[PDB]
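Q: Attaching a single structure in structure tokens format; questions to follow.
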Amino acid sequence: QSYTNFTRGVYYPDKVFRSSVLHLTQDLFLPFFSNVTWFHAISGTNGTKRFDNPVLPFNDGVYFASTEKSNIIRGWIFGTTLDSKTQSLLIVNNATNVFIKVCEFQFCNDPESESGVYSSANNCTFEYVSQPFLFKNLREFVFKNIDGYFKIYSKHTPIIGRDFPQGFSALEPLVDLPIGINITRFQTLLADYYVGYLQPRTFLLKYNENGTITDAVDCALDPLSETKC
Amino acid sequence: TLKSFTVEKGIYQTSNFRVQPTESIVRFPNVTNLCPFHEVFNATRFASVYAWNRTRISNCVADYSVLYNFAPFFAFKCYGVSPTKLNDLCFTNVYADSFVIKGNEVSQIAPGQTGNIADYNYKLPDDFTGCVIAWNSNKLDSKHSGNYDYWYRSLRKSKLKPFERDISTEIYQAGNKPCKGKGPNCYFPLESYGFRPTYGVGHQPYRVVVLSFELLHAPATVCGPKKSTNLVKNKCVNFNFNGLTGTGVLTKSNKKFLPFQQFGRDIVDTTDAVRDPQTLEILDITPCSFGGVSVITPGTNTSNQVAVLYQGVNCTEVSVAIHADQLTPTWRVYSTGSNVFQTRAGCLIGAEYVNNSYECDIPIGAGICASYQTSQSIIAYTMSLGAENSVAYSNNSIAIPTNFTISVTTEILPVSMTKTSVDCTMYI
Amino acid sequence: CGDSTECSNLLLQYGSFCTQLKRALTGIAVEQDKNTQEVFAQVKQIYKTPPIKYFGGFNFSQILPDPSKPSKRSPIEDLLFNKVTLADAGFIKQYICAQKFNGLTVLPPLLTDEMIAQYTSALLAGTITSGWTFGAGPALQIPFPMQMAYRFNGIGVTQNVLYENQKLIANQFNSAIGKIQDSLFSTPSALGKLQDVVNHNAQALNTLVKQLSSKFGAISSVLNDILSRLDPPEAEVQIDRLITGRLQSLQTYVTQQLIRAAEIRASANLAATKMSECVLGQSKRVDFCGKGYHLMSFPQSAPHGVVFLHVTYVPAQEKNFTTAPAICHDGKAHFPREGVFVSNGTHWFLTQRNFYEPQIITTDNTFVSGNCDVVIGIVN
Amino acid sequence: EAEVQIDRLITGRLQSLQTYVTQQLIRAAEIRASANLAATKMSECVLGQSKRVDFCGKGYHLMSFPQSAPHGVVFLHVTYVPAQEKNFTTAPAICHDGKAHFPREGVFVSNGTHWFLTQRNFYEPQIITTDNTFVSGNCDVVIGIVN
Amino acid sequence: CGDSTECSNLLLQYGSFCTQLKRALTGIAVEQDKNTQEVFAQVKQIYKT
Ligand SMILES: *[C@@H]1O[C@H](CO)[C@@H](O[C@@H]2O[C@H](CO)[C@@H](O[C@@H]3O[C@H](CO)[C@@H](O)[C@H](O)[C@@H]3O)[C@H](O)[C@H]2NC(C)=O)[C@H](O)[C@H]1NC(C)=O
Ligand SMILES: *[C@@H]1O[C@H](CO)[C@@H](O[C@@H]2O[C@H](CO)[C@@H](O[C@@H]3O[C@H](CO)[C@@H](O)[C@H](O)[C@@H]3O)[C@H](O)[C@H]2NC(C)=O)[C@H](O)[C@H]1NC(C)=O
Ligand SMILES: *[C@@H]1O[C@H](CO)[C@@H](O[C@@H]2O[C@H](CO)[C@@H](O[C@@H]3O[C@H](CO)[C@@H](O)[C@H](O)[C@@H]3O)[C@H](O)[C@H]2NC(C)=O)[C@H](O)[C@H]1NC(C)=O
Ligand SMILES: *[C@@H]1O[C@H](CO)[C@@H](O[C@@H]2O[C@H](CO)[C@@H](O)[C@H](O)[C@H]2NC(C)=O)[C@H](O)[C@H]1NC(C)=O
Ligand SMILES: *[C@@H]1O[C@H](CO)[C@@H](O[C@@H]2O[C@H](CO)[C@@H](O)[C@H](O)[C@H]2NC(C)=O)[C@H](O)[C@H]1NC(C)=O
Ligand SMILES: *[C@@H]1O[C@H](CO)[C@@H](O)[C@H](O)[C@H]1NC(C)=O
Ligand SMILES: *[C@@H]1O[C@H](CO)[C@@H](O)[C@H](O)[C@H]1NC(C)=O
Ligand SMILES: *[C@@H]1O[C@H](CO)[C@@H](O)[C@H](O)[C@H]1NC(C)=O
Ligand SMILES: *[C@@H]1O[C@H](CO)[C@@H](O)[C@H](O)[C@H]1NC(C)=O
Ligand SMILES: *[C@@H]1O[C@H](CO)[C@@H](O)[C@H](O)[C@H]1NC(C)=O
Ligand SMILES: *[C@@H]1O[C@H](CO)[C@@H](O)[C@H](O)[C@H]1NC(C)=O
Ligand SMILES: *[C@@H]1O[C@H](CO)[C@@H](O)[C@H](O)[C@H]1NC(C)=O
Ligand SMILES: *[C@@H]1O[C@H](CO)[C@@H](O)[C@H](O)[C@H]1NC(C)=O
Ligand SMILES: *[C@@H]1O[C@H](CO)[C@@H](O)[C@H](O)[C@H]1NC(C)=O
Ligand SMILES: *[C@@H]1O[C@H](CO)[C@@H](O)[C@H](O)[C@H]1NC(C)=O
């Protein structure tokens, strides 16, 4: 239920192109070898059984990854209460398009084809539609809520690479939603997955000739990492 | 440079040269959608201070002449970007916080200040950039019976965090009694202030809009108006790419930017690339050529002819800058054929290079020295190291002196220097 | 205040700080050429070796210029050059990928590497052909084995030792040169003393450029942004804050360059002293020019410096002998004129101090002063 | 406001003094190094005869004389410079009765008809005798021995 | 400014000053050990009377 060996979650912190450099930056990152919870005990149909599927806290930001070929995970819900008392953000990934909405979702499908996706959306403040996102392809996402913006980063790495830490790759920003939303908890929406949490850290990021991040050092992990930084 | 009307023989370091720009390039987004300031400033109603109307403005052209057309203002209160000449900037994020406040609390809207508004209803960051723009709305918001659609949260448990609001209306609790309902000395939080047309100026309503500006070069833009022009490459120009202003030479880049990325940086955190907002082409920015200038003078007691060394550049670029009237120093030299020579140090103009070697006189660098020789003109040459003297080495030959010279030489060494003392207090 | 006239006008109010910094850097730049000239330009004339590179059997092919390869440098000089030239922009070259082009210009040396190589070649040809005579007056040719014989006398070893062992000495010299070349080739750290100098100067410039990105209390580190966003009366405050920070950074750079210049000057003066005393002569100063008794030295050029090959005589294979301060004969005390009395256990001989070569004790090798009673430990 | 303007002037003057003193300390170190060299030269060139090449001027050192100067010292170095050399034929040893004869001092030279021993730094030919040379080994060991 | 976060955040606006001082003092410390080693460690063997 807890996988200790996580060295992934590095993402491009800004719009700055760098080439053949090592850049030291302070941002929210998943710490290296931080305890990360693996939700295999309560996974799919035989996990939740239309029950449990616990709501997790959202401390500064989270790291999410999926290894489920069937795409049972369709989206995420974010907010503080999630019963219409406060606003909540939904990002459901449909096969045709990704539908991101911010509304007072009193009702949701959360308590095998044509599963229910009903929501009440009693009052809406934001709507956005984008290209669809949809084993041999591991899907990594980072979700952080900073200064009124919900920043989503991802990588649909084609890696057939079944071992979870098969290799290192940095995530690229996917969308930056201008949502002034207070987020303290979130839940995974199903029609397995890993969830880790971000902390403020300083990292040394290695940019290659093409400006792709190929490695990183977590400056607080070990005396050797401090020496490298 | 030497503060003298007499110059000794030698090479002297003078001011540096730069290639001047010849064009001004503005590349703002090709957006004709005017930012909705009129709909916010000229609104039918403003929200109460309790829950100000926060309108996000993006993907539009900022125009602040709308504000001068709207009304004369009480105050702009611009911080971080002090002038009202905001049409020259590109902002990453723009927020318009709209509310109606009473006159005696307008002064409470500063980034750092005290009072019931500054402390409990609307809080700005102390390092905030933006403008707080006020308008007198007595003629619109005041009513004879009183306009009771506005209130203040004067009773609060804790200080309001900047740009963060919890709009719960739960009655304030005090003491060890729950204070659930009316009757105890705990009162409902909102003030209920009523704006009357018969009130004095300090009690009249004002419509205040806070324009929060995020200036971070230009990873995103809300740009003011300018008339854009075409790109000209391989020339020194003054460019403005959205809010990124600078001078340089724009060339095609060979960098592979991510679709996400717009700007590049070198190892010294200086801009070295930009994505063009109208074409999405990635351009390299090269500094315009510059370098030191040195003057080689035989000495004014011999000749007034001098040679000029432009350090750090190729003579092709110097000749182009002279012909284009781009070179920063306004003086010129004849620059005729046979008087331009490329050295490792730079471009030497005003000296004729010869294939003879001589002892070095005025050093230039990388082996090239110059002197004034015959009719007389400044020449440049590769310095001689000494005379050659092959020695007749043999298996069985030795040279033995037969005579000698008694030589006296002079060696001079400093031993001491002037001893000084300073009265720190009297001096300063 | 790059391309900003408001900033330049404010900078003018601080006085002659630029004059002092410019003059300090100019003085350093001139001093570096003085140091190079003092170390290498010690020869009145450019001396050349004979067409026939035969010097008693000594092989100098790895220290003499190689006429085939471009630059006319020796194999060792070429190795030193290829090993330490890790600076991408150590001089203008008729032209950090930007090479610190933020108003910071690197100047070329006055003497190029080929001209320094020519001075080194002249010094080597002089030393090989004429020993130390070219360093005092005119060059006087001498056969190399005789030059070595007199250097052996210089270290207290009789001339016959070289001639009897000339083949041994030439082979040991040639082997030592080959070993030196292989040692320098296979040990990248050997030249660290010169590489550190290059690295320190690179750091000095890299940091100075990086200081431009600092705000020093200003709202922005970019003058164009300050002027665009602020009206003149506030822009002047933010600009003064940046002027103070950048000017302090320049003063720090110049102070450290002056200190480093003093260190380099001291090193150059030491190098010039070593060249004058060990290349143009034979030194008697212990460990001044290598371990062992000094015989000769050979200069080699290197980027930003000089490498000396010091050829010394090292005693080997010592044996224990019984000694005595004097010999008692006919009541007289006989002392060595040039040597030590030794015994192999049955017979007494007189030998030279630096090489066992037993002689018969005779009246032509000793002197007499006093009787046999005054000397402590006298042997019959 | 005067407090602000005065503090700016104080900062400028104090920084100017720090710059002056730092440069004076560096120049003082340079002068100290020069003075130490001058004292060494005084001790080794004036109070004795030096064998260090080019330490006490060009040529072979004979003696030096100090002279004072403002803020410093001037040394007059008197040296011996060889002149008017002649090129003679030489040999490492003379072979006589099978013995190899080496010079005690000097070098063997020849004018083309006779061999002489001469002091290395001044041509002054002497007859080669058993008092001027020493014997070690024989004529079959030394390379280039002449009869 | 010891044990103060606010001053540390302002101090970071002056650049690499602290790094330059660390390099200068470390270089001095190493130089002093080099000087002692160069003066006294001139013999490769420990001789005894
Ligand atoms: C002075 O010493 C150098 C070496 O330090 C001599 O040059 C060397 O000469 C030998 C001659 O046999 C070269 O050997 C070569 O070996 C290769 C195979 O390894 C063979 O294919 C060649 O045909 C040749 O036999 C050796 O490479 C060469 N080394 C260098 C660095 O040049 C030089 O000849 C000596 N001079 C005198 C006058 O003794
Ligand atoms: C100390 O040194 C002396 C002198 O070298 C040694 O005495 C010498 O020993 C050699 C040994 O070969 C004697 O050589 C003799 O030559 C004749 C030639 O006809 C031969 O017939 C003999 O059989 C012998 O080989 C030499 O004469 C002799 N000289 C004297 C004066 O005794 C001595 O042995 C050495 N002692 C030690 C402990 O090393
Ligand atoms: C090499 O040097 C030797 C000796 O210095 C030269 O031999 C000497 O040459 C001189 C002539 O210059 C001879 O002088 C003659 O002396 C006799 C004495 O009776 C006199 O009658 C003659 O009129 C003349 O003055 C001297 O005797 C002679 N000595 C010997 C031992 O031969 C030799 O000529 C020199 N060779 C060269 C090529 O320089
Ligand atoms: C060297 O020889 C002399 C004699 O030629 C020795 O002197 C004698 O020493 C003995 C010692 O008992 C005396 O009794 C004699 O009277 C001495 N004679 C003379 C003439 O002095 C001397 O001792 C010898 N030295 C050594 C070290 O053996
Ligand atoms: C010096 O003289 C000796 C003889 O006294 C020469 O030795 C002879 O050399 C020849 C060859 O040149 C041999 O054939 C003889 O057998 C040798 N004789 C003896 C007794 O050794 C010697 O060569 C002469 N050296 C010179 C340089 O002339
Ligand atoms: C370490 O990672 C591997 C996957 O490479 C995983 O199987 C293993 O359980 C991990 N060990 C932990 C979580 O301590
Ligand atoms: C950049 O990516 C391309 C992708 O095809 C690759 O071929 C190229 O080699 C990369 N750049 C470098 C410097 O390797
Ligand atoms: C703008 O304000 C004026 C009053 O100053 C009003 O008459 C006009 O209708 C408003 N126009 C709008 C809101 O479009
Ligand atoms: C703010 O006022 C504008 C005026 O047009 C309106 O469109 C917008 O919905 C208002 N928002 C809130 C949260 O009151
Ligand atoms: C955000 O939600 C948390 C949930 O505990 C609450 O304490 C906090 O006050 C909320 N903030 C805002 C601005 O709504
Ligand atoms: C406006 O800019 C966009 C940028 O992608 C470009 O595609 C479009 O053609 C431009 N339109 C005009 C009329 O310039
Ligand atoms: C010296 O002798 C050797 C013997 O082989 C010869 O090759 C060489 O050419 C001689 N030197 C001169 C200068 O004649
Ligand atoms: C100077 O620039 C021209 C441009 O055509 C080039 O051909 C020439 O080689 C350059 N010279 C040097 C020394 O860089
Ligand atoms: C011979 O010399 C060696 C030198 O290390 C010494 O150890 C040994 O004891 C000596 N033997 C005698 C008998 O003097
Ligand atoms: C050496 O002496 C010979 C005559 O013995 C003469 O021909 C030759 O020119 C001399 N060489 C020199 C360099 O003086």
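Start at 1 and count along the chain as shown; that gives each residue its number.
The backbone N, Cα and C atoms fix where each Cβ goes, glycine too.
From Swiss-Prot, here are the annotated features:
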VARIANT   B:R45 to T (Swiss-Prot position 346)  In strain: Omicron/BQ.1.1, Omicron/XBB.1.5, Omicron/EG.5.1
VARIANT   B:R45 to K (Swiss-Prot position 346)  In strain: Mu/B.1.621
VARIANT   B:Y152 to F (Swiss-Prot position 453)  In strain: B.1.1.298
MUTAGEN   B:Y152 to F (Swiss-Prot position 453)  Decreased HLA binding to NF9 epitope. Increased binding affinity to human ACE2
MUTAGEN   B:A174 to V (Swiss-Prot position 475)  Increased resistance to neutralizing antibodies
MUTAGEN   B:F188 to L (Swiss-Prot position 490)  Increased resistance to neutralizing antibodies and human covalescent sera neutralization
VARIANT   B:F188 to S (Swiss-Prot position 490)  In strain: Lambda/C.37, Omicron/BQ.1.1, Omicron/XBB.1.5, Omicron/EG.5.1
VARIANT   B:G194 to S (Swiss-Prot position 496)  In strain: Omicron/BA.1
VARIANT   B:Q311 to H (Swiss-Prot position 613)  In strain: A23.1
VARIANT   B:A351 to V (Swiss-Prot position 653)  In strain: 19B/501Y
MUTAGEN   B:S371 to A (Swiss-Prot position 673)  No effect on O-glycosylation by host GALNT1
VARIANT   B:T402 to I (Swiss-Prot position 716)  In strain: Alpha/B.1.1.7
Q: Given the recorded positions B:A174, B:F188, B:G194, B:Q311, B:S371, B:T402, which pass a C-beta cutoff of under 8 Å against chain C? Sequence order please.
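A: The recorded positions close to chain C are B:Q311.
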Q: Give me the Cα-Cα distance between B:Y152 (variant position) and B:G194 (variant position), rounded to a whole Å.
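A: B:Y152 (variant position) to B:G194 (variant position), Cα-Cα distance: 11 Å.
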Q: Taking the Cα atoms as reference points, how far is B:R45 (variant position) from B:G194 (variant position) in Å?
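A: Cα-Cα, rounded: 15 Å.
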Q: Please classify the secondary structure at B:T402 (variant position) using three-state DSSP.
A: strand
Q: Whole-number Å distance between the CA of B:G194 (variant position) and the CA of B:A351 (variant position)?
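A: Roughly 87 Å, rounded to the nearest whole number.
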Q: Taking only the Cα atoms, work out how far B:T402 (variant position) lies from B:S371 (mutagenesis position), in Å, as a whole number.
A: 40
Q: Looking only at Cβ atoms, how many others are within 10 Å of the one on B:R45 (variant position)?
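A: So the number of other Cβ atoms within 10 Å of B:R45 (variant position) is 12.
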Q: List, in sequence order, those recorded positions among B:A174, B:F188, B:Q311, B:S371 whose Cα sits within 10 Å of the Cα of B:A351 (variant position).
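A: Of everything listed, what lies within 10 Å of B:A351 (variant position) (Cα to Cα) is B:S371.
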Q: Where's the emptiest Cβ shell within 10 Å among the recorded positions B:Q311, B:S371, B:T402?
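A: Candidates: the recorded positions B:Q311, B:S371, B:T402. Fewest Cβ atoms within 10 Å: B:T402.
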Q: Specify the count of other C-beta atoms within 10 Å of the C-beta of B:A351 (variant position).
A: 28
Q: Relative to the Cβ position of B:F188 (mutagenesis position), how many further Cβ atoms are located within 10 Å?
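A: The Cβ of B:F188 (mutagenesis position) has 12 Cβ neighbours within 10 Å.
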Q: Determine the Cβ neighbour count for B:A174 (mutagenesis position): the number of other Cβ atoms within 10 Å of its Cβ.
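A: Looking across every protein chain shown, the total is 14.
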Q: Which number gives the other C-beta atoms within 10 angstroms of the C-beta of B:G194 (variant position), all protein chains shown included?
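A: Its Cβ shell of radius 10 Å holds 17 other Cβ atoms.
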Q: By CA-CA distance, flag whichever of B:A174, B:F188, B:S371 among the mutagenesis positions is nearest to B:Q311 (variant position).
A: B:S371
Q: Going by Cβ pairs closer than 8 Å, show me which of the recorded positions B:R45, B:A174, B:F188, B:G194, B:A351, B:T402 neighbour chain D.
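A: Cβ contacts with D, in sequence order: B:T402.
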Q: Provide the three-state secondary structure of B:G194 (variant position) computed with DSSP.
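A: Its secondary structure by DSSP: coil.
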Q: Using Cα coordinates, what distance in whole Å links B:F188 (mutagenesis position) and B:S371 (mutagenesis position)?
A: 95
Q: To the nearest whole angstrom, state the Cα distance for the pair B:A174 (mutagenesis position) and B:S371 (mutagenesis position).
A: 94
Q: With H, G and I counted as helix, E and B as strand and the rest as coil, say where DSSP puts B:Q311 (variant position).
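A: For B:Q311 (variant position) - judged by DSSP and reduced to three states - the answer is strand.
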